[PDB]
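One structure below.
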There are 12 protein chains.
Amino acid sequence: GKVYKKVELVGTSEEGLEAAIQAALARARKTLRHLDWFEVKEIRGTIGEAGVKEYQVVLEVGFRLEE
Amino acid sequence: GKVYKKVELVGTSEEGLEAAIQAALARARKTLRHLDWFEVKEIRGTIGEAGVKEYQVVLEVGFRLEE
Amino acid sequence: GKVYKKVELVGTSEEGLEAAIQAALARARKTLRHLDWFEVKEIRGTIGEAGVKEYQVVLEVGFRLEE
Amino acid sequence: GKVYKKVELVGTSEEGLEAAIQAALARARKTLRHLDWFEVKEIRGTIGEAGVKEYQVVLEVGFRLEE
Amino acid sequence: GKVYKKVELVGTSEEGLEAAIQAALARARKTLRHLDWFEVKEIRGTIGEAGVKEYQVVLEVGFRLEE
Amino acid sequence: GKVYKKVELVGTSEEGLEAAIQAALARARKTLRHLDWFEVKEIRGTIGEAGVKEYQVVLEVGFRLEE
Amino acid sequence: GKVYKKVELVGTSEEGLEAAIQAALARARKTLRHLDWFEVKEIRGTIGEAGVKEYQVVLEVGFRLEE
Amino acid sequence: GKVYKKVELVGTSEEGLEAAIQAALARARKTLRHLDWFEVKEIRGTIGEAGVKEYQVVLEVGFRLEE
Amino acid sequence: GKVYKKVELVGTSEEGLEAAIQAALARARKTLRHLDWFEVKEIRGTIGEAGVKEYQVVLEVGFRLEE
Amino acid sequence: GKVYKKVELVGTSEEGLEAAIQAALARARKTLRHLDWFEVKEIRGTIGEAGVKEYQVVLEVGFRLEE
Amino acid sequence: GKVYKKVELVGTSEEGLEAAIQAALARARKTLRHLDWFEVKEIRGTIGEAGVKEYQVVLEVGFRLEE
Amino acid sequence: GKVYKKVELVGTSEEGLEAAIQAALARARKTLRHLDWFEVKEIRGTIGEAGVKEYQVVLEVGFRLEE
Ligand SMILES: Cc1cc2nc3c(=O)[nH]c(=O)nc-3n(C[C@H](O)[C@H](O)[C@H](O)COP(=O)(O)O)c2cc1C
Ligand SMILES: Cc1cc2nc3c(=O)[nH]c(=O)nc-3n(C[C@H](O)[C@H](O)[C@H](O)COP(=O)(O)O)c2cc1C
Ligand SMILES: Cc1cc2nc3c(=O)[nH]c(=O)nc-3n(C[C@H](O)[C@H](O)[C@H](O)COP(=O)(O)O)c2cc1C
Ligand SMILES: Cc1cc2nc3c(=O)[nH]c(=O)nc-3n(C[C@H](O)[C@H](O)[C@H](O)COP(=O)(O)O)c2cc1C
Ligand SMILES: Cc1cc2nc3c(=O)[nH]c(=O)nc-3n(C[C@H](O)[C@H](O)[C@H](O)COP(=O)(O)O)c2cc1C
Ligand SMILES: Cc1cc2nc3c(=O)[nH]c(=O)nc-3n(C[C@H](O)[C@H](O)[C@H](O)COP(=O)(O)O)c2cc1C
Ligand code: NA
Ligand code: NA
Ligand code: NA
Ligand code: NA
């Protein structure tokens, strides 16, 4: 009876992996409703002069569809 | 020339796998047009006192984009 | 000593997943002998006005080779 | 804080896929407690004179560990 | 800080693989903004009397989300 | 009701990827009937003094079985 | 001569990924002996009003079997 | 210009893995011509009272198609 | 009706791959009953001064559950 | 007796997929000797105002090691 | 025109996942030039008396090749 | 603190799988130092008039990086 949708996002952060995930979820909840779960598909990033420049976490976000 | 889009849905049902797929497709067709095919990516579910509580079928739905 | 062969078939049905599998196996046994096991590789289908038009079960069929 | 364990089972049935899953879950709940979810990893089976002899559903069962 | 979204499209063409990709991207840029990268997930197609009828390139398109 | 079979071929060409696919399909249609679709599984090749010697496209070809 | 066993656990934590792993390992060492290594299979989680509710790390734990 | 075909076989042997592969290739060369390469997809087997009863090597065999 | 369980083991040996598998199965049969089949998931090992120090075969062992 | 090494390269081109592969192989042969084969692992690219800006082909290059 | 190379490293740390990545990148930049991006392939580790002994992050590092 | 590197090799032998692995490791230790572990990625080979001509084992070799 219930139907969910999954959207694929890429959260980024200079701080770490959790912050990268949280950035994705923060943006997701502005536009999507009934956010339930997430699944990390991929962890990558960019490299700068001091090592990791940007952590990039490719993420699926699952949420309940209405009506 | 033709371009399609794929959306990832999770259909659920207490009855079985086909009903779970049909629940996803029924909801899809309310909002999406030119639904053509589907691809089952994953079959999971929740467990209750009497065994399977809910069947959950993770599904990609392909449809033609307009214009 | 024994050698088996695997053939990849796609069974279809408007009724459900088991019927799709059975359609593949019914056709397989007309031409192939010593059918032993099957492995479902993929579940997909077509969509019509009333939801699932056709279930399509991609299937490997394993059978013993003679001689 | 919570920790879960996953066990891999193979449920079988001459009837169909749901019944195969249910057979696994029925046996699981005799010995395991706090059964929460399952994930189907694989669908296979044996072939007889009348097509499918036995459906075999390879399944992961997730449950909460105590203390 | 930056968040991207990925959408899955299927571009088609009778001419070849690059044209199939380009058809997807051309349609994508009508509706989506800040298109950055793509990832080919799958190459398939239909067969006609003269060989390949239609090339079909399943593609993920990544773009920056605003705000 | 309808049952398809999939055969795995490797098409080769010194020209490019599309030609390699077309070589596989051209040979397929001499012996197989009711060719419907293809799925590229793998792209590889051999290297010579001037770069790519031979493109090799590993391909599944799907066709309807008769009777 | 030596034989190891692998058990699949899911560690959870509201804090982060390392804490989720550590929760799994802490529970593991209460019951299992000769714990040697782990392999992360999957990172997922639940979503709440403030973003990540629970981080869930699916983990294989390898340990030496006795006698 | 050249087109190859791949057939999937399962070689078995009570001796070991190489013998299992050789059993498959021996049977293959009775019926197939221009055998070129093989790819091991899977290694499994049956268990008896003295350990391994039968080694089973699932194998793809590639060969050149004529004309 | 019948339900099986799968356990994941790592057999090791300085001799070779078969011996590594047999070591796993020998230990398995001391504690587990109704051992039926195995599936090799992974082959790895350690390196010493004379090449392979230890072969390590990651293996799933399937057995029938009682009552 | 023979040992090969595989190196992973990313060839790029504004023209197409073959040219991207050829760019990788051209650079490879300046530094590496006894180049034998390649395997395409991934096809991606960047997007510009006119569609595909750059095709990027992630490629494994296999070559014979000396002495 | 541009060609990149990918090298596979395993960074380790007793502190956490980010530190493990950073250790790999720190060592990489001593010897490699034009480091651009990384891709995490695998997360594993060793277990000690107090849980995680060492986090081990298997990582691909991509960098631009010169001239 | 410690960083490892992984190199991908293909060992070959007319004798068997272990010998193929050993050939790769023998060549590796001439040029690489602090060789620790290996992971078999793939088993393939060539076919001759008497069955297996050459066994080919695709192998990752992991070793500790210095300074
Ligand atoms: C990549 C992709 C996958 C498809 N898979 C299937 C398949 O699952 N089974 C099927 O019957 N048709 C499949 N089709 C064909 C579509 O279902 C549909 O019949 C065809 O694309 C025509 O769509 P249209 O008339 O809306 O343009 C596939 C098409 C594409 C683009
Ligand atoms: C690689 C392979 C996979 C098999 N998978 C199954 C399985 O799915 N379930 C099962 O009951 N038997 C399985 N079997 C055993 C066969 O179903 C069959 O019982 C056995 O090969 C003996 O049959 P035969 O007398 O025709 O040689 C498998 C055998 C092989 C070779
Ligand atoms: C996960 C992900 C994958 C990316 N893959 C590529 C790549 O395929 N090739 C490339 O040139 N850039 C790649 N990029 C970088 C983007 O193409 C883009 O240049 C960058 O995100 C900055 O764009 P922005 O200003 O729109 O944020 C990737 C970025 C992310 C988030
Ligand atoms: C599992 C499978 C995969 C398919 N994939 C595609 C797809 O790649 N693209 C497409 O246009 N049609 C796809 N089709 C649809 C077929 O190409 C074909 O149009 C349809 O099955 C009707 O075939 P028939 O008229 O010979 O019975 C697929 C069909 C099946 C069975
Ligand atoms: C299949 C398998 C995988 C292993 N993976 C790792 C690895 O991830 N990192 C590591 O440091 N050790 C790894 N080990 C080695 C063990 O952690 C341990 O150091 C070694 O087996 C010695 O254990 P023992 O003294 O109990 O016999 C692995 C061992 C096996 C059998
Ligand atoms: C990612 C990775 C995978 C490993 N896998 C194994 C394993 O397959 N089996 C094993 O015995 N050791 C494994 N190890 C541990 C190494 O073989 C080695 O024993 C350990 O890293 C100590 O090496 P060192 O003294 O040079 O620092 C692994 C180590 C790493 C980093
Ligand atoms: Na972290
Ligand atoms: Na069903
Ligand atoms: Na092309
Ligand atoms: Na062997």
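So for chain I, numbering is Swiss-Prot's, and the shown residues are 2-68, in order.
Structure method, as recorded: X-ray crystallography, 2.4 Å.
Backbone N, Cα and C atoms are what each Cβ position is placed from, and that goes for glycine too.
Per Swiss-Prot, the feature FMN binding site maps to I:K3, I:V4, I:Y5, I:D37, I:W38, I:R45, I:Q57, I:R65. I:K3 (FMN binding site) falls within neither a helix nor a strand when secondary structure is assigned with DSSP, and so counts as coil. Sequence-distant contacts of I:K3 (FMN binding site), defined by Cβ-Cβ distance under 8 angstroms and a gap of at least six in the same chain, are I:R65.
What Swiss-Prot records for I:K6, I:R28, I:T32, I:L33, I:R34, I:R65, I:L66, I:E67 is CoA binding site. DSSP assigns I:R34 (CoA binding site) to coil in the three-state reduction, placing it in neither a helix nor a strand. In the structure as shown, the Cβ atom of I:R34 (CoA binding site) sits within 10 Å of 10 other Cβ atoms.
Quoted from Swiss-Prot for the published mutagenesis I:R45 to A: No effect on the orientation of the bound flavin. Sequence-distant neighbours of I:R45 (mutagenesis position) (same chain, six or more apart, CB under 8 Å from its CB) are I:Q57, I:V59, listed in sequence order.
Record note (Swiss-Prot), mutagenesis I:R65 to A: No effect on the orientation of the bound flavin. The unchanged residue is displayed.
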Winner by Cβ contact number (other Cβ atoms within 10 Å) across the binding-site residues I:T32, I:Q57: I:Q57
Neighbourhood of ligand 5 - recorded positions from I:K6, I:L33, I:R34, I:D37, I:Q57, I:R65 with Cβ under 6 Å: I:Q57
From binding-site residues I:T32, I:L66, I:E67, the one whose Cα lies nearest I:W38 (FMN binding site): I:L66
Cα proximity to I:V4 (FMN binding site), best match among binding-site residues I:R28, I:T32, I:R34, I:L66, I:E67: I:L66
Binding-site residues: I:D37, I:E67 - member with fewest neighbouring CB atoms within 10 Å: I:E67
I:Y5 (FMN binding site) versus I:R28 (CoA binding site) - Cα distance in angstrom: 19
Maximum Cα-Cα separation in Å among residues I:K6, I:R28, I:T32, I:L33, I:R34, I:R65, I:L66, I:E67, which the record lists as binding CoA: 20
Where the C-beta lies under 6 angstroms from ligand 10, the matching binding-site residues among I:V4, I:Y5, I:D37: none
Alpha-carbon distance [I:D37 (FMN binding site); I:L66 (CoA binding site)] in Å: 11
Interface-adjacent recorded positions, chosen from I:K3, I:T32, I:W38, I:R65 when a CB lies under 8 A of chain D: I:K3
